[PDB]
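Note sheet for the following structure.
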Amino acid sequence: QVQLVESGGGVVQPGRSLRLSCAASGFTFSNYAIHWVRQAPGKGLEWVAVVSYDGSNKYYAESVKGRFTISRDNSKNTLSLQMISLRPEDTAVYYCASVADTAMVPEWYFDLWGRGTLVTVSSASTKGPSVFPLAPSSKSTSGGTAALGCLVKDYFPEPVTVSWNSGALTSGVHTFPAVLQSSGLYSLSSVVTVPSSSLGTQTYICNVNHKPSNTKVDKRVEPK
Amino acid sequence: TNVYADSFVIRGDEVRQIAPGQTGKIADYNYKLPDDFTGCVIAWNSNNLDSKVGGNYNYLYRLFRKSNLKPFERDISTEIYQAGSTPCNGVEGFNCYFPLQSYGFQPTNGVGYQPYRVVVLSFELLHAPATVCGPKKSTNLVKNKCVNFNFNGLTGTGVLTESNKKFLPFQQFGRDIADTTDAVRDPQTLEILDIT
Amino acid sequence: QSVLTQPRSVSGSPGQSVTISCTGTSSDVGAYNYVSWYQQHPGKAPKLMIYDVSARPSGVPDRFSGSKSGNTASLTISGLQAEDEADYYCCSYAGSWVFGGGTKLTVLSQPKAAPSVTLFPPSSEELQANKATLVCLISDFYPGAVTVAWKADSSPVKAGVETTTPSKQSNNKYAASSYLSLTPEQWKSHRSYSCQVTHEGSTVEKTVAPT
C-alpha cells in the first residue's frame, strides 16, 4: 500500500516554532518528489514547499520563504518540515503530497495524498461568552410575526449550548453554528420565531451555557 | 537474424543521431552506428515518470572521449578525460572534465529536451537462418473443392479430403510413389488429409 | 494570477453535464500545457482527476473531461452522479503551483429553496460596551450557495466580515450566518445598513435602521 502518514501537528502559539514530518511506505520514496499543500478549514488549497533527494533544489511559496524549511531522508523514507515564526494565517490542515508508482503521473502533479494533520497557530484561551440580547422589532408590525434572539460572542472553545425558557420554549428554536473570527474566538446565534402578539405578556430568556469555561448567563430578550 | 535490441531512454534533441552514418554527440562519444545500418529505428515518449525528485541523475552519458568510437562499442569505462598534458589523479583540477555528466531529464522544458522510450533495432547477418520472423496470419481451410494451397515450405494445388493413412509425431509430407505429393497432416488441427 | 479564477459553485441536474471554468493568466495557463483538476471530498484529502488537459489518469472514469483554449481551462463532467458532489480545484505549474479559487459542485436532489434572511441590529447593551455586531442570518435554502453582500446606504463594505460556510440543518436544507463587526460611531453615522444574499442568482435584501 502506497501510504503517506503526516506527523508533527498540534496547537501552537504565534511567535513559536514547530517541526512536521511524513513517513512513506509502499513506494520508492527516493525517486519521487513530495510536497506540502495546506488547506485552511473550509477554504481553498495552498502549496508550501518541495525538497530534492540531493538536498539542493527547494522551492517555496511567497508566504513561505524565510520561515519554513523542508528536508528529507532518503534512507529512512521520511522527511521533515522545520517551521519558525508562526502566524495565525498559517493555521491549515497540512498534507504531505507525493505521487505513487502505478500512475504515469509525475511528481509535479498530485496523485498520492496523505490523511493530513492539523496545525493551529492561536493565542486564544478559555474565555466565557458575552450574551447580548438581539432586541426584536415587534413594536411597529405587531399582529403578525416577530423574530427575537440573543447574540453569543467571544468565547473559546466549542461548544456552547443554548436553551430557551429553561427548555420549555421549543417551537421556532434554531441555534446556529458559530463563526471563527481573527482573534481565535467563536460566536454563535440563536433566534426563536415568536408570534408578535405574545411579547407583551411572555418573557423570553435564552439560557447560554459554556461548560469548559463554567459560564451560565441568563439574559432576557425584551423589545425596545 | 541478429535481433539484438536495446531498451533504454534518450533525450528528445539527440533522437535523429541513431541513423546509418550519422555523427553528433551520442554518435560521437556515447553510441556509434556503422555504415549501411539498415533495419528499423523506433522511439516514443517516456516523459512523466523519467523525472526523479529535482534532477534525474540516475542516468548518465559520456560527454568526453579521446578518439572516435568504434561501432557496437559499449563505453563502460571509468577512464575519465584528459585535456592538457598533466594527467588527472582523480582530483578534479583544470583539465579533467569528468565525461560522465548525467542526463538532464527535468521535463520543465519544451518538447526538444524530453526523455523518450527509445529502442535501437540493430540487424545484421550471420550464417544461420530461420531466426525471428513473422506470424503470417494463419488463414482458414477448405474441403471438397479443388483449390490452391501453400503449406510451411511445400505447396501445390488440388482438392483436400479425408484419409485412411496414418502418421507419427514427425511427418509434414506425403507421396505414394515417384515425387507425387498427396498427403498432408495439417499444421493446426494435426489432422491427416489426402490430396487428390 | 495569484489565485486561479473559478466559479464559486456550479449547480447541475443529475445525469446532465456541467462546465467549470479555470481562468488564469498567460504566465500561468497559456505558457505550458500542465493544468490539473482535483476533486476533494469534505473531511478527506483531494483526488486527481485530470492531467494535461486532454487525458485522464488510471481509475478515473471517463465522465471527467477537460478543454483548454488560451488562458481558461474547462472541466466537463457528463452524467452527474451524487458521488461527484465535492470541492473542485484546478492547479497549474509553469514555475510554481497555483491553485484555484474553489468550486462546490451541488448535485441537485430536491427542488430549489430560497433563503429566508433576518437581519438584526446590535443591541443597546453592546453599544454601551463600545462594540457593534450586525447579525445577518441565512436559512432554508437549497442548493447550498450563498454570497453575503453588506451595504452602507449604497455602498459595499468588505472589512470586518465573518460568515459561516453553509452547513446542514434538520430538513435537508442548509443554514448560514454572517457577522459585521463595527464601531458604535460608524453605526450612528450613516442612515441604513443592508445584508444582501445571492442564492443561484436570486437576491433577498433586508435592511435595518439605527433608530
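Residue numbering for chain B follows Swiss-Prot, covering 393-588 in order.
Structure determined by electron microscopy, 4.5 Å.
A Cβ is built for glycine as well, from the same backbone N, Cα and C atoms used for every other residue.
Copied from Swiss-Prot, the annotated features are:
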type	residues	note
VARIANT	B:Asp405 to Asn	In strain: Omicron/BA.2, Omicron/BA.2.12.1, Omicron/BA.2.75, Omicron/BA.4, Omicron/BA.5, Omicron/BQ.1.1, Omicron/XBB.1.5, Omicron/EG.5.1; complete loss of interaction with host integrins
VARIANT	B:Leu452 to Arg	In strain: Delta/B.1.617.2, Epsilon/B.1.427/B.1.429, Kappa/B.1.617.1, Lambda/C.37, 19B/501Y, Omicron/BA.4, Omicron/BA.5, Omicron/BQ.1.1; Contributes to cellular immunity evasion and increases infectivity
MUTAGEN	B:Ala475 to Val	Increased resistance to neutralizing antibodies
VARIANT	B:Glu484 to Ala	In strain: Omicron/BA.1, Omicron/BA.2, Omicron/BA.2.12.1, Omicron/BA.2.75, Omicron/BA.4, Omicron/BA.5, Omicron/BQ.1.1, Omicron/XBB.1.5, Omicron/EG.5.1
VARIANT	B:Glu484 to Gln	In strain: Kappa/B.1.617.1
MUTAGEN	B:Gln493 to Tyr	Reduced host ACE2-binding affinity in vitro
VARIANT	B:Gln498 to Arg	In strain: Omicron/BA.1, Omicron/BA.2, Omicron/BA.2.12.1, Omicron/BA.2.75, Omicron/BA.4, Omicron/BA.5, Omicron/BQ.1.1, Omicron/XBB.1.5, Omicron/EG.5.1
VARIANT	B:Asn501 to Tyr	In strain: Alpha/B.1.1.7, Beta/B.1.351, Gamma/P.1, Theta/P.3, Mu/B.1.621, 19B/501Y, Omicron/BA.1, Omicron/BA.2, Omicron/BA.2.12.1, Omicron/BA.2.75, Omicron/BA.4, Omicron/BA.5, Omicron/BQ.1.1, Omicron/XBB.1.5, Omicron/EG.5.1; May enhance affinity to human ACE2 receptor
MUTAGEN	B:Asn501 to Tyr	Increased binding affinity to human ACE2
MUTAGEN	B:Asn501 to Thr	Reduced host ACE2-binding affinity in vitro
VARIANT	B:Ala570 to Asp	In strain: Alpha/B.1.1.7
* To do: Using a 10 Å cut-off, grab the number of neighbouring Cβ atoms around the Cβ of B:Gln493 (mutagenesis position), all chains included.
  => 13
* Asked: Under a criterion of Cβ-Cβ distance under 8 Å and sequence separation of at least 6, what residues of the same chain contact B:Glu484 (variant position)?
  -> B:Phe490
* Could you say whether, by DSSP, B:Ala475 (mutagenesis position) belongs to a helix, a strand or a coil region? => coil
* Residue among variant positions B:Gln498, B:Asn501 with least C-beta crowding, 10 angstrom cut-off -> B:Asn501
* To do: Please report the DSSP secondary structure of B:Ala570 (variant position), reduced to three states.
  => coil
* **Minimum Cα separation from B:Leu452 (variant position), reported as the residue among recorded positions B:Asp405, B:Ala475, B:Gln493, B:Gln498, B:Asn501 that achieves it** => B:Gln493
* Other C-beta atoms that fall within 10 angstroms of the C-beta of B:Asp405 (variant position) -> 15
* Structure fact -> Whole-number Å distance separating the Cα atoms of B:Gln498 (variant position) and B:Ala570 (variant position) is 72
* Structure fact -> Reduced DSSP state (H/G/I helix, E/B strand, rest coil) at B:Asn501 (variant position) is coil
* If you measure B:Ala570 (variant position) to B:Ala475 (mutagenesis position) at Cα, how many Å is it? -> 77
* **Cα proximity to B:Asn501 (variant position), best match among recorded positions B:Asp405, B:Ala475, B:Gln493** => B:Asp405
* To do: Just name the most isolated of the recorded positions B:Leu452, B:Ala475, B:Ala570, going by other Cβ atoms within 10 Å of its Cβ.
  => B:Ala570
